[PDB]
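Worksheet: the structure to be examined is printed underneath.
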Amino acid sequence: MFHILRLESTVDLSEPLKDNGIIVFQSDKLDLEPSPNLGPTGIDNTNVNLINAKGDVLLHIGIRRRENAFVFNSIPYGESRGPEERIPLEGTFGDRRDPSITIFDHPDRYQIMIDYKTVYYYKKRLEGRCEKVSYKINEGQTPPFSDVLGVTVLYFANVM
Amino acid sequence: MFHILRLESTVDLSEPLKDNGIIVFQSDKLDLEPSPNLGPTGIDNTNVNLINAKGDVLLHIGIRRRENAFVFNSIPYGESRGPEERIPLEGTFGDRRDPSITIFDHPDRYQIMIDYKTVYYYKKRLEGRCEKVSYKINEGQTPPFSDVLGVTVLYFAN
Amino acid sequence: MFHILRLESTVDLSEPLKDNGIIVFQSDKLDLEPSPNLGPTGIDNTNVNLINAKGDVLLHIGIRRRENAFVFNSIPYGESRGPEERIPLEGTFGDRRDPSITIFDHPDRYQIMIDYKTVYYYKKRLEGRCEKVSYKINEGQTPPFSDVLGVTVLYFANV
Amino acid sequence: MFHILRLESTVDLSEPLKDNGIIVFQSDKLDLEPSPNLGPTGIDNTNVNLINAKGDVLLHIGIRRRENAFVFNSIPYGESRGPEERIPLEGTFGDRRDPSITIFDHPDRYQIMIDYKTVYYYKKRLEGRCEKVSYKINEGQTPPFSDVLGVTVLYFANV
Ligand SMILES: CC(=O)N[C@@H]1[C@@H](O)[C@H](O[C@@H]2O[C@H](CO)[C@@H](O[C@@H]3O[C@H](CO)[C@@H](O)[C@H](O)[C@H]3NC(C)=O)[C@H](O)[C@H]2NC(C)=O)[C@@H](CO)O[C@H]1O
Ligand SMILES: CC(=O)N[C@@H]1[C@@H](O)[C@H](O[C@@H]2O[C@H](CO)[C@@H](O[C@@H]3O[C@H](CO)[C@@H](O)[C@H](O)[C@H]3NC(C)=O)[C@H](O)[C@H]2NC(C)=O)[C@@H](CO)O[C@H]1O
Ligand SMILES: CC(=O)N[C@@H]1[C@@H](O)[C@H](O[C@@H]2O[C@H](CO)[C@@H](O[C@@H]3O[C@H](CO)[C@@H](O)[C@H](O)[C@H]3NC(C)=O)[C@H](O)[C@H]2NC(C)=O)[C@@H](CO)O[C@H]1O
Ligand SMILES: CC(=O)N[C@@H]1[C@@H](O)[C@H](O[C@@H]2O[C@H](CO)[C@@H](O[C@@H]3O[C@H](CO)[C@@H](O)[C@H](O)[C@H]3NC(C)=O)[C@H](O)[C@H]2NC(C)=O)[C@@H](CO)O[C@H]1O
């Protein structure tokens, strides 16, 4: 289904994401210039995340404008981050004034696409099905996307 | 392309909608119960609109929960509404949680679908291409959809 | 729902086309040059047809390479054709080597698209829902499309 | 892009399949009962294949109605096959009358779907991009699909 995902909020999916589910995060704007306001955290960070019932972040997708990179990671509920997996940020967005981040579920990894082009395969690290998604940003910053995202959960059979 | 359309706002399209353009208004909420607060207007009205460069509402689609109806109309810039064309509200959205209103452009009419099922063909009345879309509601009411809609502009296939 | 439609054959739809049904005839080839041989009819004609249960051709879409024009019409079963509605052929095909003719059903008219671009609205003339489709050509000619077409029936909500 | 693929033929793709290319083989018929005639091979085998420029079968997808299984493998041109990877046949088809086998390319593997539901991930074994596809059957048998398939080559951005 479709979900409205407001910046700084978590939305519950209607049901756990089934095998091979696809999640599309849609923004209507793209601003790759770093947030004019860095704020108290010292890290320009806007992220989307796939969460399980327990609250673990199965997949964290962070955009780092000041670091020229995407940061992928998994974060167990109430625990610290795992090791980061990073790819350069430049050359990913651009072709769409309305950028999208799509994740395709696979048995042991997530296929991550930017504007429907695959940029990374992230090996799963934590157990459980995705049941929630979030869109967060470090205190006092402005995101690279619209402050509201359209999130669509779909299956291959839905687009065929 | 994709647009975020907030309640009581107008969004400009990236370009004028071309012939046979398709505009999909997506909500992640459905609440067919009339707005608990009716407000000063006395009319429970939440609507989406297609507007030309000149500010004319080419097509107005109103949801009237208190009247069991959809109201379609066109409103010239700074003038009054045209005659209203209505159809029942019941049996359209049903209870699907993410309702959508899709408008498919034709040369002389708009095909209107609720949840991708065609409900009405509205004969065009005003000239000009759709260049902006809006989402409005009468003072003091709560809408039957989410307060933010995802609006997608597309053309059949690729 | 997908169907194989060979040249000079008719194929039953799995069920009649429902309101607002979309039928897409897909070819893997395009050749707008007239058929090398004209044959005995003297009319270079290849066509696809939407037919009801009683055999009536609800909508006939003919491609006339030598006449520079599509021909639209309806033919009751066992009777002669009605008045033809023509549009030029030039300017339709084709942004692609695998052309398609898509028909979108509407209560009173069909919307005809070439390569998903609308080229004409044809007012319905005969009663009944489309339950079969055909792909036909005049004796001794070769078509502008592949000798086999993929026909897909879909609805806006599939999409 | 669309292509007509006849049984016992090989069709060239428009260009080598790019990363994440999706290939959909569509049939307008489904018949899982074993081929009435088995033939001299003694193996009821109908298959589709993805082939590179050198003629190597990058991926072989075989339906074995008398063995209750799909057989996946890669076969270098003019060389014997490698080890087979199999999954049961039962429970994959049956939901629709027009079955399809989709292959979604990944860097080191092919994601295989039956009726758009993923059934297997086959690790790539041979080098080179897919440039041809084929549809074959053992001598004297009839296939579980129509004798002509619609083959669509697309990329996620196309849907
Ligand atoms: C102290 C130590 O052992 N080493 C320091 C590193 O931990 C530190 O790396 C940065 O750490 C922060 C906090 O973990 C990272 O930011 C977090 O990233 C995760 C996803 O990986 C995300 O969920 C959090 O939202 C985000 N935090 C905030 C507040 O934005 C950050 O990416 C790391 N940066 C790196 C590794 O380049 C570095 C800081 O440069 O210092 C070490 O001394
Ligand atoms: C002069 C006279 O006696 N006529 C009365 C009608 O005017 C009245 O119609 C109602 O008028 C209002 C105001 O136009 C309509 O509401 C508006 O609807 C348009 C779309 O058509 C929309 O753009 C506006 O947002 C909306 N305005 C508000 C404030 O919500 C309303 O739908 C009409 N209702 C009808 C026709 O039933 C009718 C009864 O209402 O009585 C006549 O006697
Ligand atoms: C009254 C009279 O006899 N006048 C002649 C016209 O009938 C004739 O028109 C042409 O008629 C032929 C045959 O009907 C048309 O081709 C047919 O087109 C229909 C669809 O409209 C198609 O289903 C048939 O397959 C097809 N027949 C064949 C054999 O291909 C043709 O389009 C008409 N051409 C016109 C009207 O320009 C004209 C033709 O010059 O001659 C009159 O004498
Ligand atoms: C040690 C030894 O001799 N091994 C024998 C195995 O080779 C044999 O396996 C069967 O082999 C046949 C022929 O190779 C297999 O069919 C082939 O399958 C490939 C794809 O894997 C396909 O491309 C070929 O078209 C196809 N050949 C024909 C003619 O259809 C078949 O799947 C194998 N069946 C098995 C292994 O279950 C087994 C068979 O019992 O015997 C060994 O002794």
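Technique stated in the header: X-ray crystallography, 1.9 Å.
Cβ atoms here come from the backbone N, Cα and C positions, even for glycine.
Some features that Swiss-Prot has for this protein:
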type: BINDING; residues: C:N45, C:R64, C:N73, C:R81, C:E84, C:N138; note: carbohydrate binding site
type: DOMAIN; residues: C:9-154; note: domain 'Galectin'
type: MUTAGEN; residues: C:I43 to A; note: Abolishes chitooligosaccharide binding; when associated with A-45
type: MUTAGEN; residues: C:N45 to A; note: Abolishes chitooligosaccharide binding; when associated with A-43
type: MUTAGEN; residues: C:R81 to W; note: Alters binding specificity, leading to lactose binding and loss of chitooligosaccharide binding
type: MUTAGEN; residues: C:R81 to A; note: Alters binding specificity, leading to lactose binding and reduced affinity for chitooligosaccharide
type: MUTAGEN; residues: C:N138 to A; note: Abolishes chitooligosaccharide binding
Non-site residues, in chain order, whose CB comes within 8 A of the mean position of the CB atoms of C:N45, C:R64, C:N73, C:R81, C:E84, C:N138 at carbohydrate: C:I43, C:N47, C:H60, C:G62, C:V71
Spatial neighbours of C:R81 (mutagenesis position) that are distant in sequence (at least 6 apart) but have CB under 8 A: C:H60, C:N73, C:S74, C:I75
Residue counts (helix, strand, coil, in that order) that DSSP gives for the domain 'Galectin' (C:9-154): 0 helix, 67 strand, 79 coil
Count of other CB atoms lying within 10 Å of the CB belonging to C:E84 (carbohydrate binding site): 12
Proximal but sequence-remote residues of the same chain as C:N45 (mutagenesis position) (Cβ under 8 Å, at least 6 apart): C:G62, C:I63, C:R64, C:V71, C:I137, C:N138, C:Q141
Other C-beta atoms that fall within 10 angstroms of the C-beta of C:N73 (carbohydrate binding site): 19
Inter-residue Cα distance where the pair is C:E84 (carbohydrate binding site) and C:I43 (mutagenesis position), in Å: 15
Other CB atoms within 10 A, centred on C:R64 (carbohydrate binding site): 18
Per-residue Cβ crowding (10 Å cut-off), top of mutagenesis positions C:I43, C:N138: C:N138
Recorded positions close to ligand 3 - of C:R64, C:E84, C:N138, only those whose C-beta is under 6 Å away: C:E84, C:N138
Span of the carbohydrate site, taken as the largest CA to CA distance across C:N45, C:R64, C:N73, C:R81, C:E84, C:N138 (Å, rounded to a whole number): 18
